[PDB]
Amino acid sequence: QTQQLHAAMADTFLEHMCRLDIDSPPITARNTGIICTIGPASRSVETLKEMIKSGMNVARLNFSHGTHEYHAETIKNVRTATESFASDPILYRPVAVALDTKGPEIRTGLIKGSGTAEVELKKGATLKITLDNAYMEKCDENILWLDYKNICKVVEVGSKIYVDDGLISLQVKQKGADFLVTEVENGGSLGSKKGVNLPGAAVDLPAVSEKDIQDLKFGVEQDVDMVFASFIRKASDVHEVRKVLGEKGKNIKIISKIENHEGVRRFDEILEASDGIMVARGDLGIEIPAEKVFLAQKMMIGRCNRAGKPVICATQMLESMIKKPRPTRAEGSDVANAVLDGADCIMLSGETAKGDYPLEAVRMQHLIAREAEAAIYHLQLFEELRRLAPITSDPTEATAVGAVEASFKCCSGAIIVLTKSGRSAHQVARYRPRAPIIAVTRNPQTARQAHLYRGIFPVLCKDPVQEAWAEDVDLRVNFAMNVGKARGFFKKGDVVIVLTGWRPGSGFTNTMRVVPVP
Amino acid sequence: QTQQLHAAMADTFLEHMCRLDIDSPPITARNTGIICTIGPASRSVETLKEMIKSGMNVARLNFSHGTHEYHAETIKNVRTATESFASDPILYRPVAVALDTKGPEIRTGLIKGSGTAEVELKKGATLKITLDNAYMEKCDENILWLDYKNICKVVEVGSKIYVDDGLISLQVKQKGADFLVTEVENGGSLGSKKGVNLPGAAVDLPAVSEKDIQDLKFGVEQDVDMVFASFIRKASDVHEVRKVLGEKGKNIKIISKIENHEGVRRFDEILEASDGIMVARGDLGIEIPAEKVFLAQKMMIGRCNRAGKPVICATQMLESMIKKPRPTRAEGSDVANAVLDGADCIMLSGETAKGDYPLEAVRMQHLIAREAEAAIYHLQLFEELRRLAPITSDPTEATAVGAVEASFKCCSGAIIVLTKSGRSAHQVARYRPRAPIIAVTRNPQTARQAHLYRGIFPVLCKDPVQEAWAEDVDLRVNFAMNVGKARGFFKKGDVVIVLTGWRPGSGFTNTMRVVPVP
Amino acid sequence: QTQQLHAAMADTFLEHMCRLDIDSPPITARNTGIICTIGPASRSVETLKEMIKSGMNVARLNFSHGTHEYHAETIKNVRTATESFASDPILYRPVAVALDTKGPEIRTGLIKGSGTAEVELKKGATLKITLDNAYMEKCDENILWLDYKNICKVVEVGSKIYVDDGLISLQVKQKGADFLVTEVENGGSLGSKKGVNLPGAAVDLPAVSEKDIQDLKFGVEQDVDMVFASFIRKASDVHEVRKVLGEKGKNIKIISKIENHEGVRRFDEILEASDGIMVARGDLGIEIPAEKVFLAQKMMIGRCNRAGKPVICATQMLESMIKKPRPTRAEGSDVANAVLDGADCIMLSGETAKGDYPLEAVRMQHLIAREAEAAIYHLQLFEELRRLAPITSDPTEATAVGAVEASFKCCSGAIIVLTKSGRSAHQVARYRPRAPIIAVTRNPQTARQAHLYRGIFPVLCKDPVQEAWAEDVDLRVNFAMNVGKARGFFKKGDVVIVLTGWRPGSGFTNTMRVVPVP
């Protein structure tokens, strides 16, 4: 068989594993979204044109570096590249723009005047941390200054302090008002203005820094689709971002980045306040012991799936491809297991931003995701998702499961959904069908934001709005039939599911039709 | 909560049993069809009017006794009573007519001329079986004659023979040409030309006798709805009954009655040729050990649910109500458990034909069915039915499940199906929703025939066909809405599932809708 | 194949039903205990000998009628009949003695003076309840007297009153101090000294009546094994029964008869307090709608399986066998379904007390049980029961689950349990093994009380205790081996599970051995 359908028919997960077949080829549609961060290696319009072809869905801009002019040109370049396919709206793939904030961080000062001076400190020694702004310009192996003036209020005696992405470890021996007496646990080459992390601490830094405010305005005026909000650690953080975007940015999706102990603890309140989640494994593994990261990933993916909210797996997924044309076996495993856990989207950061093989990384991401989507045990997944979802009076929700159930029964080529806000497509995607979801919309912003959801293959309709409702439906349905055929998702004669509303939107989606492809 | 909905959500069959609540009231909608046998007690037109008001769906006419004219007035009486209610199509309830044949039967010879004298037979004594036709009128307690010519070819030395519905047990000790020396294992009262039974033997009697031919032909010309074919043991037997019915009996449904060891062993091929099955417990209990009957009963119901074909639980259901005005506790258990096994229909042989209490027998039958229907573990039943059924390319099959799933999701008040031949409704029923299936049809036989399937509430539309397709759909859907409200299945504001086609044809049901009741 | 091993390997319950084979003979052992009501038809020793041969395990005594000398003679005969097999302790079947109390009851007064006097009663006519003792002997069609003087305190406006085993229905219109104005809802033949039932009411009669206290004391000195305590509606009732039995009868097991709405509604607290349960279907069907009994039955059986406490299914099991030598189809299904539900014990009330065919009923009870035991879906039953039972620290409990698991793995001939108190064998029995549990005990009361449990085939070891520990273990083990071989449970070479202690006398049945039959 194809697309692992022999494995799909097992009544046991162990047997499902036993039946996984390398000679069973997947179908051509790929459900998992691919976020690519844009930088010096992939900024040009020529490269981005080829990057959309290779399967990029969302462009990510990391605002830890680069000016507004630099980023605005990148967005102009993404748009030029994206709209270069617009000529044929049949083959047009919408591309989302994501703004990823710097967020609140903690830095150190310069060492003995200069900012490139390094001072080694031995393992087991003693070290003083100060808030005294006089040591801003000259740090030492005895005295270190940081720019976070509430450090003593949140950190007890016996607590650890990670310096320079977890290179140096430091136990606190004495508290006080404006100083900490510390003992070195790890040690190494200590440089100037390095990052500081406080594991297991309830850091009281503001949700959005001074720079964030500026960047969030910049995003609103640049018409971005989503904000990846750094260092989120409570519900009030998300609401702070919500309030700062205000009225003009109300339709922009907020994705909360969980990158610390507290974020994980208060996950349930963060998720209900957010539009979606990002498992920021890079910073997470600095904050919590690295060996616990997968536990957090599986928990966060589990709940986002249960809540029907988008989740993104991020960082180091194809890390070696920065320098080399092919990934390690660990990396291949990682991408496949993110998909198998239930990640809506997977990310590349540096692999495409700075690295030597940005295109090959996107291509590899595409190949694996595809293989992993067939390898999913849909039998267990659907039963579990449909029983953990409450009985509701919502007709759109009842129509949604009906479509997915039908989808499985007839091994459908696609689930076609007419939607303007995206909700109708999101409600299907929540139940995780094998069949791709071709989501037809006239709203450009909706089309771009749909990429956050697995299975949703968004298409933008250009055709003018017609007077008779039945004809406006058929126009959009037939357009979707023309997409599937062109992209080889299905051919004439194949069976598809079609979801429509009874009156012109939005939230009237109450009709499922099982139709052959014209 | 109502209709055992607290038990319905248990993740385990045991917990489902623990949650069964006598204080949880069922819905008014009853799903399991009731077949009544019409005889001396229920022949009256006054009686049939109130029996329709109780919950009779199928009228059984036993052609083991009574001439053609005797049963001819019966059909006319049922049709008179039914059409009395036809004054209001909203309240009108279709009543089907069945025909139970006599089939092949082995009888003994007369004793001492007149069949009134009694003969005694002792246990441990010997008795010879002879084929010589000179012993017809002279059957002793030392010699016995029976009209079955091939009794020596099928009976090995050591087999059992039963006389008069299992009263006298006989074990063979000698093989011969015309003689068989046989020892008595039970013995007792011995009447004239009594019923003979051959347990565990492939009896090669003709599938139908010339008496059965005239009954079947009489059925065709009286426009009956179904036939209960007696004594079926192989697939060819079912083909034989179909031959008699012919082209003019193409629509009449054949129900094969299983009542011997061979029929059970070769059940698969029988069900294949049959339109339905009847678990003939009365005659079966005589053939096979009576403690093994529940096994065959459950085996057959299981296989009929898996194949999606109607099955009837039969005989001695409410045995005590033949004299008493209330059933025993074992009888209540029996009705409930047959419904719990998955029987589409349950029936009363004698309770409605001869008994002192025929009217209330249906009421008790109707009261238990509703309660047992609620107590079904739908979560297990549905997931098992939908995975034993394969992946289909047929759009209507995919529509059926989606509707059933949607039905569960919004706890639908009903599944309305616009059907012509009934096939659309039949496809919903085989997935056993809890929500009643309202089948809207203009075909009067489709209406009557639909009572064979669980949960189908047939309604006959007397309105003329509208010039436009969409208008005729609405008229028929709105008709179902009026029916369900009047019968108290649901009210204004409730949510229902609607199944219609795309064009004024027949088979192609593809559109599922989730609509509120106007 | 044998004992539905083909069905037992089904990965689904629907397929398990489809695989039930009538040609698959059951194992020689029977696991369901059988209680028989000894009375006029079975009072004689010669009849009681053959009842133990047919397979009766417990002797019920109904103290609703008869005197102490009548019942002491009945126990005397039962005990001497049991001892007619005591000479060979390989074939010796322990037989338990059971006392079923009358309980508290509400009775009407004498009509028109005489005992047998008839008064007809119109539907809709008016009737008056009174507690005035002057009316005691002149109950008319206008005036009716009851001996329950707290009647008005437990009945509100609109409550029902049933008279004479639910023959007469009355609705309360006017309340008062000691009078109730009732409207007749049903009616018929009204006479003197007739039982009254209170549906949906908290009846505040004493837990044990003045007669019952003496009956229980009688039981203690007569040395009974159990008590079927009538009309238990709360936990406080079970304590009252325990209080009457006191120290001299602290070992006598209390089986609580649930027979009204309140008993069902407060079942949890009753089960906790009680040792066992009896689904008293007769009185339940009068108190609650007859169609609702199966709901209560399955509820209670499930809860008793979840709690691991004995449960008994009662009344009208084989009701037609009082006058006939064979059971009806509805009855054969009742027994089977009771076993499949998970009932520990089944009983016969009147079928063995007043009927003409008592032995045949017991043999039928025995035949249906063994068949229905093989048709259990053990894969589901074992994996639900083990999941619903909480994690323990008790080794005696942990060894049983493992021993049951071992039994399913090696398809064990039996599980042999050496137990002083019976507790060990009880702990095995709750996980419903397919293999017969041979409980070897030197304690005669342990031997008798063991019958309340499914699977446990008890054997009373009469050999003297040997000085060394190792000698004594094998002596009891080999004794059970001889029992199994002789009764035909297994042959030499077959695999058995053995459950014993390790240390001589530090308690704990903690050792599981897998051994061949020598």
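Chain A is numbered as in Swiss-Prot; the shown residues are, in order, 14-531.
Determination method: X-ray crystallography, 2.6 Å.
Cβ from N, Cα, C; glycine included.
So that you can see what the record holds, here are the features copied from Swiss-Prot:
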{"type": "BINDING", "residues": "A:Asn70, A:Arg106, A:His464", "note": "L-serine binding site"}
{"type": "BINDING", "residues": "A:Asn75, A:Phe76, A:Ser77, A:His78, A:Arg120, A:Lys207", "note": "ATP binding site"}
{"type": "BINDING", "residues": "A:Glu272, A:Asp296", "note": "Mg(2+) binding site"}
{"type": "MUTAGEN", "residues": "A:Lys367 to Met", "note": "Abolishes both pyruvate kinase and protein kinase activities"}
{"type": "MUTAGEN", "residues": "A:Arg399 to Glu", "note": "Impaired homotetramerization, leading to homodimerization and subsequent activation of the protein kinase activity"}
{"type": "MUTAGEN", "residues": "A:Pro403 to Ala", "note": "Significant reduction in hydroxylation and in PKM-mediated transcriptional activity of HIF1A; when associated with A-408"}
{"type": "MUTAGEN", "residues": "A:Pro408 to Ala", "note": "Significant reduction in hydroxylation and in PKM-mediated transcriptional activity of HIF1A; when associated with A-403"}
{"type": "BINDING", "residues": "A:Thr432, A:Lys433, A:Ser434, A:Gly435, A:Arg436, A:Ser437, A:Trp482, A:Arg489, A:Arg516, A:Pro517, A:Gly518, A:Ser519, A:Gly520, A:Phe521", "note": "beta-D-fructose 1,6-bisphosphate binding site"}
{"type": "MUTAGEN", "residues": "A:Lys433 to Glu", "note": "Abolished interaction with phosphorylated CTNNB1. Impaired phosphorylation of histone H3"}
{"type": "MUTAGEN", "residues": "A:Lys433 to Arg", "note": "Abolished acetylation by EP300. Abolished deacetylation by SIRT6"}
{"type": "MUTAGEN", "residues": "A:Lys433 to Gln", "note": "Mimics acetylation, promoting homodimerization and activation of the protein kinase activity"}
{"type": "MUTAGEN", "residues": "A:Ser437 to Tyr", "note": "Unable to bind FBP but still activated by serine"}
{"type": "MUTAGEN", "residues": "A:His464 to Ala", "note": "Abolishes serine binding and allosteric activation"}
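Each of the recorded positions A:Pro403, A:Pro408, A:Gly518, A:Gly520 was scored by the number of other CB atoms within 10 A of its CB, and the lowest score belongs to A:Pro403.
Taking CA atoms as the reference points, A:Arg399 (mutagenesis position) and A:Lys207 (ATP binding site) are 48 Å apart.
Local packing around the binding-site residues A:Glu272, A:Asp296 was summarised as the count of other Cβ atoms within 10 Å of each Cβ; on this measure the leading residue is A:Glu272. Comparing A:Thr432 (beta-D-fructose 1,6-bisphosphate binding site) with A:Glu272 (Mg(2+) binding site), their Cα atoms are 34 Å apart once rounded. Under the three-state DSSP scheme, A:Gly520 (beta-D-fructose 1,6-bisphosphate binding site) falls in the coil class.
When the Cα atoms are compared, A:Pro403 (mutagenesis position) and A:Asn75 (ATP binding site) turn out to be 38 Å apart.
Neighbour counts were taken as the number of other C-beta atoms within 10 angstroms of each residue's C-beta; across the recorded positions A:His78, A:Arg120, A:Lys367, A:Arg436, A:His464, the minimum falls on A:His78. The secondary structure of A:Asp296 (Mg(2+) binding site), as reduced to three states from DSSP, is helical. Between the C-alpha atoms of A:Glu272 (Mg(2+) binding site) and A:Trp482 (beta-D-fructose 1,6-bisphosphate binding site), the distance comes to 48 Å.
Counting every protein chain shown, the number of other Cβ atoms lying within 10 Å of the Cβ of A:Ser434 (beta-D-fructose 1,6-bisphosphate binding site) is 16.
Annotated pair A:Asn70 (L-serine binding site) and A:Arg516 (beta-D-fructose 1,6-bisphosphate binding site), C-alpha to C-alpha distance, rounded: 31 Å. Listed recorded positions: A:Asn75, A:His78, A:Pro408, A:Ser434. Those with a CB under 8 Å from a CB in chain B, in sequence order: A:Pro408. For the pair A:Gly518 (beta-D-fructose 1,6-bisphosphate binding site) and A:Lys207 (ATP binding site), the C-alpha distance works out to 52 angstrom. The Cβ neighbour count for A:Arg399 (mutagenesis position), using a 10 Å radius over every protein chain in view, is 17.
Within the same chain, residues at least six positions away from A:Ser77 (ATP binding site) with a Cβ under 8 Å of its Cβ are A:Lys115.
Annotation for A:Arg106 (L-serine binding site): spatial neighbours A:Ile65, A:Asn70, A:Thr95, A:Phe98, criterion Cβ-Cβ under 8 Å with sequence separation of six or more. Taking a C-beta cut-off of under 8 Å and a sequence gap of six or more, A:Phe76 (ATP binding site) has these contacts in its own chain: A:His84, A:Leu112, A:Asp113, A:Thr114, A:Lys115, A:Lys224, A:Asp228.
Among the recorded positions listed here, namely A:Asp296, A:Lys367, A:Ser434, A:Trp482, A:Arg516, A:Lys367 has its C-alpha nearest to that of A:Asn75 (ATP binding site). Comparing C-alpha positions, A:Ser434 (beta-D-fructose 1,6-bisphosphate binding site) sits nearest to A:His78 among the binding-site residues A:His78, A:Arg120, A:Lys207.
Only A:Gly520, from the recorded positions A:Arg120, A:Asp296, A:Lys433, A:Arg436, A:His464, A:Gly520, place their Cα within 10 Å of the Cα belonging to A:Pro408 (mutagenesis position).
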